[PDB]
Amino acid sequence: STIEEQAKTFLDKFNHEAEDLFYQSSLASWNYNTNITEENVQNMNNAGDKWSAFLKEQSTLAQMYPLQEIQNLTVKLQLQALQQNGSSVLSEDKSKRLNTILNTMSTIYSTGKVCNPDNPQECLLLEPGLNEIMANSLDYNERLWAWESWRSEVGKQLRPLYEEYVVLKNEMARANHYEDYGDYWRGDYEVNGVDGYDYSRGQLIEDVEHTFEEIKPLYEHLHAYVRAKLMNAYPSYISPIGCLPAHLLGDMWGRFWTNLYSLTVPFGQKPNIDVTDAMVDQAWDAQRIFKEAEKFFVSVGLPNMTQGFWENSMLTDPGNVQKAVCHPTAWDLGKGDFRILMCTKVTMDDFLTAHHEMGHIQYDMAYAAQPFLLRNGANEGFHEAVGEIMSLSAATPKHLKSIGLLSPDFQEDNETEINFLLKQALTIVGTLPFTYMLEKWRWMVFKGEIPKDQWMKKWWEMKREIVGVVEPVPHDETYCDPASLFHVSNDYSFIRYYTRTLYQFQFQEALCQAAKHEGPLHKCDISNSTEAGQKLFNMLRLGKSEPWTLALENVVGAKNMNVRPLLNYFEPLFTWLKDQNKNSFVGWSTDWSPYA
Amino acid sequence: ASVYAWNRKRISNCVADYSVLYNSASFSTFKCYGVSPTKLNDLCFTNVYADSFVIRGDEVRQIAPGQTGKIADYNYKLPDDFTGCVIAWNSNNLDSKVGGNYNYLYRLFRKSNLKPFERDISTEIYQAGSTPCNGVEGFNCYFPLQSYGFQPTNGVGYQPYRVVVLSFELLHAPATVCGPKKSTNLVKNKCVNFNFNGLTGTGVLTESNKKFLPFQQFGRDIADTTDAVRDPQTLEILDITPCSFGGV
Ligand SMILES: *[C@@H]1O[C@H](CO)[C@@H](O)[C@H](O)[C@H]1NC(C)=O
Ligand SMILES: *[C@@H]1O[C@H](CO)[C@@H](O)[C@H](O)[C@H]1NC(C)=O
Ligand SMILES: *[C@@H]1O[C@H](CO)[C@@H](O)[C@H](O)[C@H]1NC(C)=O
Ligand SMILES: *[C@@H]1O[C@H](CO)[C@@H](O)[C@H](O)[C@H]1NC(C)=O
Ligand SMILES: *[C@@H]1O[C@H](CO)[C@@H](O)[C@H](O)[C@H]1NC(C)=O
Ligand SMILES: *[C@@H]1O[C@H](CO)[C@@H](O)[C@H](O)[C@H]1NC(C)=O
Ligand SMILES: *[C@@H]1O[C@H](CO)[C@@H](O)[C@H](O)[C@H]1NC(C)=O
């Protein structure tokens, strides 16, 4: 006759009913991504619709429970997630614009076209045709054409489609009694009902912006160092008085600069840390690659993988006729079924991806004792940063020399470590301002205080100011190139990558203090310490059952997002960069010099 | 049968062999509580009622004496310090199918904790609120009955293990049946102790010209002196007499 006993009865009914339906939807989605037939598409949409309609019915039943008297926090988080209306607030004539528009976005993006206008020879799809021309070639003329081959041939037909998406998703906030759709995504980090632990939705914008004034001086010195080994190849071909082109920063968006390493190697005379030639003398395969990774984890103290994964999952590319996509993703089918879906290759990226995608599987069974509604990460940043802290440990020289991949006589001087740490800074530190700016751009346009004619003049003027990129060609307001990215078009919160870095280094300092390492954080190791493994697994196993603001106070004692224990990792790198930029022009103003 | 419909069949009037279980090389939870598995063979009590039901891999820990939980509290509760043994083995090869084996059910809710050694068979729904339900699902009906789902890809911790529970208690019912007793080897022409089924003595084998009747276990001649026995192993007659003795 108590509300406390009534919530445990309802969640116990939902947990057994949903896990039966979730295992059917995940199994149906798995067979679609491995064996594409004509009948398999109808089988997946039939099971997926009744699973999505089941959560619609359970959210309505949980609505009648009042939330003003539940002192228990374990069931308060479950009722808050179950009562998310989502698309139920919209009308039937407006809910049909979700599934219609979102399926049109996937099919339009799936159309590969590289046939030249007025020269129709042949053209292949995106994966074999478009990716090879951006990652391998080093010619300026076609890449300038290639920059206009996608933002003026694909994004031109998105301007009427993406604007219809951002005018009805913005209306849900008024229907959910929120301010705007940008504030709705901040509800995952919102904590209420606890005295002294409350996190306002609007305080996060100020705290994130306050922490950005120390990222900037680090990025000023990072851009100055990388500009000296690129102006060497083009002395008089690019002027060293302005900014850089957008189509020369490794990727299409310039997020990762990994493809500039061959062009911008610091010291190529000594050999790089490369064991691709080392594995082929001893005939290493996919099976022996994952066996040494498994024994690394059981030496730490984590439990080993179950027997229902090795003979059930797929590892390589199977057959010849199966053209199914094998993008590296982690599968949680439920009921103890866990799979990894990727095509293995003997490359640098696939070996690191083999470590990256296995970590999400090892995280999923960690909170297996939690209930199904709480069987998730504490937030969107925990599940990504946990899978990358072991990638830092696997890159240590003792482990690379322990298996035998590296040469037994490999000296460790100054330059073999500064080259590795600054390359990691470009892929981790360099992506923090790009992650923050795009989510900052999406919040005000979702807020609505940006008119139609002021998208490009404000979007372009901060890329020149913060990032420092001069536009290779002027673009008017009819272009919609910011909506071309994968996460923004498919309704994915991109803020989970900014908090990934601040989490993956909070855990590194916490575990290194647990292991009582005597020295700085760059030489620290996590392995060969069962006390740190039990410390992490105690913190990994909580999941979403506790608030995330309580998860920080359980490890570091600071309720806010601390940035100080990240500069201490890069003090050896930062002091050298401060000495190298004594005479270079650090700090750009507004620059209309090249394209006045 | 299911967990909420566990059967109870008595084993009596025949010898029960537990030795084959030790070398079965198939069980995974061969654990005994309150008695060693080896020492319960020679000695045992009556009331050998066997309870058979299906328990999931993660639910194995729930089924133990002195342990509470969901299955142990709403389906079948084992009393603390239960004098018995639990033997579980994998049943994926037979008790599993693709898409879920929807044949074993269980009680998900109950008003009060189950009395130990009680089978619950009812359609009564859980009553957490005050307003009852008239057969139509609502906000307070919460039909307790649910169907277990087992698939061949289930994890090791979630595999359905086929387990049975053996109970041992001494009631007024006489003539309990225990494990078999290993027979020794024959010895000829020696003053050797003998302990047949009920009687024992010392003596030596000597030739006799008189045959014994076949429907007696042992016999005596004079002054309550037992001197004749009939081995039931093969009905092969052997003569036993006390061995020689005297003073020096
Ligand atoms: C795999 O796909 C092929 C054609 O794409 C189809 O003929 C075959 O039946 C599929 N296999 C299964 C197990 O469905
Ligand atoms: C709070 O709810 C959780 C549900 O997981 C329960 O385990 C716990 O005992 C509850 N605590 C109190 C004080 O009600
Ligand atoms: C969800 O929708 C129901 C009606 O369908 C409404 O009563 C309820 O207030 C809504 N809740 C939220 C949080 O929008
Ligand atoms: C995993 O570890 C346990 C405990 O050491 C061991 O019994 C089991 O055999 C291991 N699994 C495999 C596949 O070796
Ligand atoms: C130490 O760093 C300097 C870079 O200024 C490098 O020249 C030197 O070789 C390093 N030490 C050794 C032993 O290589
Ligand atoms: C750490 O553990 C590995 C296990 O293979 C071992 O080879 C290595 O020597 C250990 N290192 C230290 C410093 O204990
Ligand atoms: C029991 O007696 C029968 C009678 O011939 C015999 O065949 C059998 O071997 C005996 N049992 C044992 C275990 O010897």
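Just so it is clear, chain A uses Swiss-Prot numbers, and the residues here are 19-614, in order.
Recorded method is electron microscopy, 3.9 Å.
Placement of Cβ uses the backbone N, Cα and C atoms for every residue, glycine included.
If you look up Swiss-Prot, you'll see A:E375 marked as active site, proton acceptor. Just so you know, the Cβ of A:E375 (active site, proton acceptor) picks up 18 other Cβ atoms within 10 Å once every protein chain is counted.
What Swiss-Prot records for A:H505 is active site, proton donor, and it gives sequence analysis as the kind of evidence. In three-state terms derived from DSSP, A:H505 (active site, proton donor) belongs to a helical segment.
A simple way to gauge crowding: the CB of A:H345 (mutagenesis position) has 9 other CB atoms within 10 angstroms, across all the protein chains here. The substrate binding site annotation in Swiss-Prot covers A:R273, A:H345, A:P346, A:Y515.
According to Swiss-Prot, the feature domain 'Peptidase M2' maps to A:19-607, an assignment based on sequence analysis.
Swiss-Prot documents A:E37 to A as a published mutagenesis change and attaches the note No effect on interaction with SARS-CoV spike glycoprotein. For A:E37 (mutagenesis position), other Cβ atoms within 10 Å of its Cβ number 16. Taken residue by residue with DSSP, A:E37 (mutagenesis position) is part of a helix.
Among the sequence features in Swiss-Prot, the mutagenesis site A:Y41 to A is noted as follows: Strongly inhibits interaction with SARS-CoV spike glycoprotein. Sequence-distant contacts of A:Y41 (mutagenesis position), defined as residues of its own chain at least six apart whose C-beta falls under 8 angstroms from its C-beta, comprise A:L351, A:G352, A:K353, A:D355.
If you draw a 10 Å sphere around the CB of A:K68 (mutagenesis position), it holds 12 other CB atoms from the protein chains shown. Recorded in Swiss-Prot as a mutagenesis result, A:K68 to D carries the remark: Slightly inhibits interaction with SARS-CoV spike glycoprotein.
Sequence-distant neighbours of A:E110 (mutagenesis position) (same chain, six or more apart, CB under 8 Å from its CB) are absent. Record note (Swiss-Prot), mutagenesis A:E110 to P: No effect on interaction with SARS-CoV spike glycoprotein. The unchanged residue is displayed.
Among the mutagenesis results in Swiss-Prot, A:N330 to Y has the note: Increases slightly the interaction with RBD domain of SARS-CoV-2 spike protein. In sACE2.v2.2; increases interaction with RBD domain of SARS-CoV-2 spike protein; when associated with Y-27 and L-386. The residue drawn here is the original one. A:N330 (mutagenesis position) carries neither a helix nor a strand DSSP state and counts as coil. Every protein chain considered, the tally of other Cβ atoms within 10 Å of the Cβ of A:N330 (mutagenesis position) stands at 13.
A:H345 to A appears in Swiss-Prot as a mutagenesis experiment; the accompanying note says: Complete loss of enzyme activity.
Among the mutagenesis experiments that Swiss-Prot reports, A:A386 to L is described with the note: Increases slightly the interaction with RBD domain of SARS-CoV-2 spike protein. In sACE2.v2.2; increases interaction with RBD domain of SARS-CoV-2 spike protein; when associated with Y-27 and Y-330. Spatially close to A:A386 (mutagenesis position) yet at least six residues away along the chain are A:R393, judged by Cβ distances under 8 angstroms. In the three-state DSSP scheme, A:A386 (mutagenesis position) is classed as coil.
Close to A:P389 (mutagenesis position) in the fold, though at least 6 residues off in sequence, lie A:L29, A:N33, A:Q96, A:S563, each with a CB less than 8 Å from its CB. For the mutagenesis result A:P389 to A, the note given in Swiss-Prot is Slightly inhibits interaction with SARS-CoV spike glycoprotein.
As a published mutagenesis entry, A:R518 to G appears in Swiss-Prot alongside the note: Increases very slightly the interaction with RBD domain of SARS-CoV-2 spike protein. Summarising the environment of A:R518 (mutagenesis position), the number of other Cβ atoms within 10 Å of its Cβ, over all protein chains shown, is 23.
In this entry, A:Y41, A:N330 stand out among the mutagenesis positions A:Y41, A:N330, A:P389 as having a C-beta under 8 A from a C-beta of chain B. For ligand 4, there are no nearby recorded positions; that is, of A:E37, A:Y41, A:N330, A:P346, A:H505, A:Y515, none has a C-beta under 6 Å from one of its atoms. In this structure, the C-alpha atom of A:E37 (mutagenesis position) lies 23 angstrom from that of A:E375 (active site, proton acceptor). Of the recorded positions A:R273, A:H505, A:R273 has the largest number of other Cβ atoms within 10 Å of its own Cβ. Residue annotation for substrate gives A:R273, A:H345, A:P346, A:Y515. The furthest Cα pair among them is separated by 19 Å. When the recorded positions A:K68, A:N330, A:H505, A:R518 are screened for a Cα within 10 A of the Cα of A:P346 (substrate binding site), none qualifies. Long-range Cβ proximity for A:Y515 (substrate binding site), meaning a same-chain Cβ under 8 A and a gap of 6 or more residues, is found for A:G399, A:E402, A:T449, A:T453.
Here the CA atom of A:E375 (active site, proton acceptor) lies 16 Å from the CA atom of A:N330 (mutagenesis position).
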